[PDB]
Amino acid sequence: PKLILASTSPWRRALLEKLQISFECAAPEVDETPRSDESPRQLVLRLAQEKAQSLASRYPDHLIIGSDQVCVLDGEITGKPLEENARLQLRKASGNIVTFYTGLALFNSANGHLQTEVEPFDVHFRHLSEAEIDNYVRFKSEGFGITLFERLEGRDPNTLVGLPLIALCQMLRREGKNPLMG
Amino acid sequence: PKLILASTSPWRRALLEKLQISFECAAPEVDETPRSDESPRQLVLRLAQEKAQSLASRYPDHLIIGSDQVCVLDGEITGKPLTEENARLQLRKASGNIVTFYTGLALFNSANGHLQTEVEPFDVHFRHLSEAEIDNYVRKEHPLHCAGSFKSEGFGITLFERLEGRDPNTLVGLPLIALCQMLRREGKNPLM
């Protein structure tokens, strides 16, 4: 089965290219609005698998990857900021440990096999100033955002960038598609 | 530039660009040969310091960065394999094991002579690899000029169970979180 990435993120596309398996990107049709009861972990698991499953008709004999990421700023779920948004997020982060939750799903639309995983990554922020927050504004963990951090703690730095590649390699291995054998 | 990178590494240049502070590069003048009984941490501390200070006379009013990394497998410094045989040998030693990289960093301020040094570890936890996986990785990646015989930033992700360290940049070869701290201590915060 051919590989499909259910995302138009150029970040997720670039990450997946590291595995050297040919794939096609497709835009999933999913409402990402958190439900009131919903934990960060529940949300990204649900959205990861909905994104993958939503493409099953358009790509019916495929391995389909879905992923979703949020962070929590003082218990509160937060997605992409979309400029005054970006500033706010920094102010809450200062001096704190910020946990990102990244959900991942691999769906075999041929036989219906589904694998899911949620992987956290903790960003330990320096105590910042409004000056340096103002100066930074206007994060990018792979870039200039490194100036904001005390420590990054998690299984896989790729997860923080937005796709858990170690976890995905394992899911692919279960489906008989070890990137190392492709 | 007030900031100088004492390195001919193109990846250290690329990493330093992330801080968006003006700098230029110059080749350090040191002997990287390990001395008898020198430990990995001692070696990268020494070489980081030496690279930074070797430019003092050329850049006497500057903040000068030096860095050095070694790859350690079962207590021993591990070099570039050079051959496909040796690449497979290194990956066999890596399989189901932890490869530790030690990365030394120094910032020498030549104007006031302040020297700051640090060594930072980064642990790469490998999966248990088959001989086929090892053969296939070496054939695809040809990591013949990488110490440890894998590239962590790329296809090497297919070999790992987890990555453990303070800063992903350290593994690539420049401890940027640590360097930011050193730069702030000298009043050159990249955020300003």
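By the numbers in Swiss-Prot, the shown part of chain A spans 2-83, 85-140, 151-194.
So how was this one determined? The header says X-ray crystallography, 1.9 Å.
Using N, Cα and C of the backbone, Cβ positions are placed for all residues, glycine too.
Swiss-Prot annotations:
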type	residues	note
ACT_SITE	A:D69	active site, proton acceptor
MUTAGEN	A:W12 to A	No change in activity
MUTAGEN	A:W12 to R	Decrease in activity
MUTAGEN	A:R13 to A	Loss of activity
MUTAGEN	A:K52 to A	Loss of activity
MUTAGEN	A:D69 to A	Loss of activity
MUTAGEN	A:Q70 to A or T	No change in activity
MUTAGEN	A:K81 to A	Strong decrease in activity
MUTAGEN	A:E154 to A or Q	Decrease in activity
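A map of Swiss-Prot features onto the structure.
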residue: A:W12; record: mutagenesis position; CB count, 10 Å: 15
residue: A:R13; record: mutagenesis position; CB count, 10 Å: 20
residue: A:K52; record: mutagenesis position; CB count, 10 Å: 26
residue: A:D69; record: mutagenesis position; CB count, 10 Å: 24
residue: A:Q70; record: mutagenesis position; CB count, 10 Å: 27
residue: A:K81; record: mutagenesis position; CB count, 10 Å: 11
residue: A:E154; record: mutagenesis position; CB count, 10 Å: 16
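Here is what falls inside 10 Å of the CA of A:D69 (mutagenesis position) among the mutagenesis positions A:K52, A:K81, A:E154: A:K52. For the 10-residue gap in the deposited structure, the Cα of A:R140 and the Cα of A:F151 are 9 Å apart, rounded to a whole number. Looking at A:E154 (mutagenesis position) and A:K81 (mutagenesis position), their Cα atoms lie 16 Å from each other. According to DSSP, A:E154 (mutagenesis position) sits in a coil region rather than a helix or strand.
Separating the Cα atoms of A:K52 (mutagenesis position) and A:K81 (mutagenesis position) is a whole-number distance of 17 Å. In this structure, the C-alpha atom of A:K81 (mutagenesis position) lies 13 angstrom from that of A:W12 (mutagenesis position). The two recorded residues, A:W12 (mutagenesis position) and A:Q70 (mutagenesis position), have Cα atoms 12 Å apart.
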